[PDB]
Amino acid sequence: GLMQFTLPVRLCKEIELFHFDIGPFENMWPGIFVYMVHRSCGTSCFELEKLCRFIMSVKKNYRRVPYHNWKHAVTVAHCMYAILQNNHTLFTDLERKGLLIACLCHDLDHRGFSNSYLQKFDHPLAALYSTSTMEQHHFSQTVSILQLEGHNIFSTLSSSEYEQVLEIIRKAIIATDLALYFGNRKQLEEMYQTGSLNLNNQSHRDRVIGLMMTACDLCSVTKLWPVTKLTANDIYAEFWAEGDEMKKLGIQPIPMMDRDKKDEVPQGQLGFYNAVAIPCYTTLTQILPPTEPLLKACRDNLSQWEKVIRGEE
Ligand SMILES: COc1ccc(CN(Cc2nc3ccccc3c(=O)[nH]2)C(=O)Nc2ccccc2)cc1
Ligand SMILES: [Mg+2]
Ligand SMILES: [Zn+2]
C-alpha cells in the first residue's frame, strides 16, 4: 500500500506533458503505466499483485509487429493519462479506472492488418464480427485476460460497478475503429455548436470518451517532429506489408498501402492531418479546453509535412 512507483527526474517531469515519448527501454514501460494508474486513479484502485499480473499478460498478448505492438498500447495509455490529469474533475472514479485499462488493451492481439484486409482474406474473425472486426476481438481478448485466475483487477467493484466499467472499456475499445470516428466527431461538432452538448447525458459522455480514444490512438501526430517522423515509418511498414498481401490476393492495394508509391507519403500525410487528425483535436479542444497542446503539436507536425513537400526536408 505504501509502495509508490517513482521515475527518474526527467521522466517524472516529462510524463505529465502530452508529447512525452515512453523511450526505448521496454522493461520500464510496465512501471510507467503503474506510475500513471497510481497518480490518475490512486494507489488503492488496484491490488498491485493483480495489476502487475494483468499488465504482463496484456504485454504477452501483443505481437511483434512494427506499429500495433506493446509500445503503442503504453503510448496510447500515456495520452489518456495526460487528458485525465489536465481534466481532473470531469471524470468519475470508474471512468479513470476503465479508460487507462481500455487504452492498454485497445489493440490486444493485433496482427498488423486492417479490418478491410481480414474481410478480403475471409479471415475467421470477419465471420465472427461483421463490423469493427479487430476491435470486437480486442475487447474479447481483454475479457479473456480479466478472467485468468489472479488477473481480475476489478474484483473489489460491486456487481453493477463491474458491469459499468466493462461497458466503459467495451465502448472505448470499439470507438478506436477509425470508421466510426467520422460520424462520432460530426455529431459532437453539431452538439457543441448548437449548445445541446450535456456531459450529464450518458450517450453524450459515451461520444466524448469515443473522441478521447481516437485522440489517444492517433497521438503519434502530436509528438515532437523526430518521434512523429520515425513513428510514421513503423505505421507504413505495416501498411506496405498489408499492400503486399493484397497483391497476393490479386487486389491492387490503395496507394497508402502500396510500397511502390512511397513518393506520395508526404501528400498522403497532409490528407490525414486535414481529414482526420486536425478535426479530431479541434473538436476535443472545444469540449476539453486543456487538451489544446495536442491540437498545437498536431498543427506543428502538419507544418513539418508541408516543409517535407517543399523540399526543405
Ligand atoms: C500518423 O501516421 C500516419 C501514417 C500513415 C497514414 C495513412 N494515410 C496517409 C496517406 N499516405 C499515403 C501514402 C502514399 C500514397 C497515398 C497516401 C494517402 O492517400 N494517405 C491515410 O490514412 N490517408 C488518409 C487520407 C485522407 C483521409 C483519411 C486517411 C496515416 C497516418
Ligand atoms: Mg486498433
Ligand atoms: Zn491503436
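For chain A, we keep the numbers from Swiss-Prot: what you see runs 724-1036, in order.
Technique stated in the header: X-ray crystallography, 2.0 Å.
Every residue, even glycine, has its Cβ placed from backbone N, Cα and C.
Pulled from Swiss-Prot, these are the features on record:
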ACT_SITE  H791  active site, proton donor
BINDING   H791, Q992  3',5'-cyclic GMP binding site
BINDING   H795, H829, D830, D940  divalent metal cation 1 binding site
BINDING   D830  divalent metal cation 2 binding site
MUTAGEN   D830 to N  Reduces activity 1000-fold
MUTAGEN   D830 to A  Loss of activity and of zinc binding
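For the recorded positions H791, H795, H829, counting C-beta atoms within 10 A of each C-beta gives the highest total at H829. Comparing the recorded positions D830, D940 on other C-beta atoms within 10 angstroms of each C-beta gives the minimum for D940. All protein chains shown were included, and the count of other CB atoms within 10 Å of the CB of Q992 (3',5'-cyclic GMP binding site) stands at 22. Neighbours of the divalent metal cation 1 site: apart from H795, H829, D830, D940, residues of the same chain with C-beta atoms within 8 angstroms of the site's C-beta centroid are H791, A796, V799, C826, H833, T899, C939.
Spacing of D830 (mutagenesis position) relative to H791 (active site, proton donor) is 7 Å (Cα to Cα, whole number). Taking the C-alpha positions, the distance from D940 (divalent metal cation 1 binding site) to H791 (active site, proton donor) comes to 10 Å. Secondary structure at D940 (divalent metal cation 1 binding site), as computed by DSSP, is helix. According to its DSSP assignment, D830 (mutagenesis position) is coil. The CA atom of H829 (divalent metal cation 1 binding site) is located 24 Å away from the CA atom of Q992 (3',5'-cyclic GMP binding site). Filtering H795, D830, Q992 by Cβ distance to ligand 2 (under 6 A) retains the following recorded positions: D830. Across the fold, the C-alpha of the residue listed as 'active site, proton donor' and the C-alpha of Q992 (3',5'-cyclic GMP binding site) stand 19 Å from each other.
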